[PDB]
Amino acid sequence: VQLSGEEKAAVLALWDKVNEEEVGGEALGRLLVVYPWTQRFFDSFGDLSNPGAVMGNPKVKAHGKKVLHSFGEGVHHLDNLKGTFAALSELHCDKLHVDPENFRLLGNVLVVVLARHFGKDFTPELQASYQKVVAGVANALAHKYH
Amino acid sequence: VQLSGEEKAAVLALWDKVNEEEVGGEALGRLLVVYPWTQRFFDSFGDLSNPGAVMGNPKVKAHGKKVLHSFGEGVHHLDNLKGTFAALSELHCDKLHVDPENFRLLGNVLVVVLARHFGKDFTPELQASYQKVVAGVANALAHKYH
Amino acid sequence: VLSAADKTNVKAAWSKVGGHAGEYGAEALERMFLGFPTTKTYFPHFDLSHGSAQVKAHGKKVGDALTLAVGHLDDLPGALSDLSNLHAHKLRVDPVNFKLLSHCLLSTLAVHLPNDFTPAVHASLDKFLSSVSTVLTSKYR
Amino acid sequence: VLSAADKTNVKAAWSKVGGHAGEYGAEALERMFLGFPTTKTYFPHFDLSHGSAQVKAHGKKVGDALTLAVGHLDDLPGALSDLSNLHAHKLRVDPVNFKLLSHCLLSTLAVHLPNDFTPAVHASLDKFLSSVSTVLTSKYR
Ligand code: HEM
Ligand code: HEM
Ligand code: HEM
Ligand code: HEM
């Protein structure tokens, strides 16, 4: 799902300034807090009682980083999203049994976070690009479902 | 999205006894009544004020029949859902601008209706088959979206 | 968000269900376990086999809770306050699973009361069910 | 379904917004019109150009309605009863569009109050917004 020539140039231009370890760790924590039912898939991470326990949890900072790294592998191969997420699809579908509506959520939170971090440089136009460059990842991940 | 060898045989075996004109006319009417915001796409059909005006409306009985015929064309070509709905996809997406969550709805209502009609022969196992043979049509229709 | 005539529709529709509520919640459950397998996740300790006396058992639990809410529509938050804690605080069930059981419940009723399941009763029951789905998933603590 | 501490979070979070509510609803709108084009459908009579004085105008309409609901959380159905009729009875807006404007609204706040937009305030505002989205789309008539 290609955005455009000019758009795309600006999309990869932002990802360079993206600080993985922090952006991804706040995105997962934000998801566990706002939509508390997803906490159920991460019991082995330990204590997630309140927002303080969750943000400061090490496993969450760790795992959050890997999820963020996975997005980057998508922000680049925009042309092959359905083969770049082929295996992950199989893990989240038949193995973990996660509902696809959650891929959605994490996607938008990842965006609400990119907003808080880059401020006025995250222009409504840029946000528009990311909104698709996110929705595509959400769809690839649900493909190898049936 | 193939179901199975034994399943499939039973799926086509039910569609033979399906009475198009009525099954499809009650399915559209049911949708306009339960989720009243879809009424917005059919203003040229006339009066849809209440459930009585809608069920007895001619355009709804007519159009409902065509939608039902379209499903059948899916219940058969289960192997080529994304090429069998290729054009419809283009109509409902960039032309009409219908949200994909509605394809979902009409799908389940089509099922709630098949239940009321065939009673105890619509076994939970059969319903399970139809639940996918419906979800696939819903997905094909959203494919040529982006 | 239940209107005046939605209430009446509900109270009356559930009187036709009568004493099969238990039976129906059991069959509505079985339909969900086969059509949406992702749900067998919240039930690892159960016997999900077709004639399971555990499902029949739970079904009853479910049907009864509903008949309970039908008698207290003017304050569902007050009457289900405990089931809300169980499903939102303890079990942490995904709210999308609620739309599925509701759908399977409505499919059962169509099979058993084809003549009472009028379009208007369909619209009310769907909304009533949604109210119940909203309460049970709200952590107001 | 708003808890006790969700209410406090909301009342306090909206006091920090202060008098920019108008400004924010305008920018939240602009973000939606560019990211989710399917929405320009409900606005054919408007000038959707970037500096549109029509959007700035409507934005205000929207921001004010919100500040209105913040002062009546204990009965949103009573205070928005007219907006509920306009968006559900007359305009017949698809409810999925509500999740979008809410999301764009939350994106705006992050850009302008990066230090007050704490995760806990995020969870409350999201719920508060959902309550409002539910009211405006319910035909209780
Ligand atoms: C839609 C975006 C998502 C992406 C890109 C994504 C990506 C990933 C990645 C990269 C891994 C690690 C695989 C490995 O280490 O071999 C993973 C694991 C996992 N994901 Fe996701 N995920 C997403 C959403 C979700 C959601 C919403 C849930 C929550 C229900 C979920 C639950 C899990 C769990 C529990 C694991 C196992 C972690 C472990 O034990 O190593 N994922 N995901
Ligand atoms: C997901 C299942 C659906 C299927 C299989 C389907 C199929 C069709 C078919 C076969 C046609 C006729 C095309 C022709 O005559 O050339 C059509 C037209 C149309 N559909 Fe759908 N449709 C579906 C859902 C929807 C939904 C949920 C909406 C409501 C928002 C919608 C709105 C329309 C409209 C307004 C037309 C134009 C009718 C006319 O003026 O001829 N469809 N659809
Ligand atoms: C209208 C919807 C629902 C109602 C009326 C309802 C009602 C109930 C009741 C009455 C109980 C507790 C009875 C007791 O204390 O023994 C219960 C337990 C349970 N429910 Fe629900 N429930 C609903 C939907 C769901 C959904 C959507 C799920 C998830 C798919 C779910 C999962 C469970 C689980 C796992 C238990 C505990 C079983 C056990 O350990 O014994 N429920 N439910
Ligand atoms: C929090 C959500 C929303 C609030 C607070 C809200 C509030 C308002 C208010 C106050 C008005 C009427 C003002 C007047 O009487 O002049 C209005 C009008 C309108 N709203 Fe919204 N609205 C919301 C969401 C939406 C959504 C999601 C859509 C659809 C994308 C929408 C579409 C419209 C339209 C088309 C009008 C009429 C414009 C005109 O003809 O002047 N609104 N809204």
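We number chain D the way Swiss-Prot does; in order, the residues shown are 2-142.
Quick check of the header: X-ray crystallography, 3.1 Å.
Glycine residues also receive a Cβ, built from the backbone N, Cα and C atoms like all the rest.
Residues annotated as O2 binding site in Swiss-Prot: D:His59. For D:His59 (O2 binding site), the same-chain residues 6+ apart in sequence whose C-beta sits under 8 angstroms from its C-beta are D:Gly26, D:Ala27, D:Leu30, D:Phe47.
According to Swiss-Prot, the feature heme b binding site maps to D:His88. Remark: D:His88 (heme b binding site) has D:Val94, D:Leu137, D:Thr138 as non-local neighbours, by Cβ distance under 8 Å and separation of at least 6 in sequence.
Annotation of the natural variant D:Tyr25 to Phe in Swiss-Prot: Exist in both chains. Over all protein chains present, the Cβ of D:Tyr25 (variant position) has 20 other Cβ atoms lying within 10 Å.
For the naturally occurring variant D:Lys61 to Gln, Swiss-Prot gives the following note: In fast chain. D:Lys61 (variant position) falls within a helical segment according to DSSP.
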In the chain carrying D:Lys61 (variant position), residues 6 or more apart in sequence that have Cβ under 8 angstroms from it: D:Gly23, D:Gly26, D:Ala27
Secondary structure at D:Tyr25 (variant position), reduced by DSSP to three states: helix
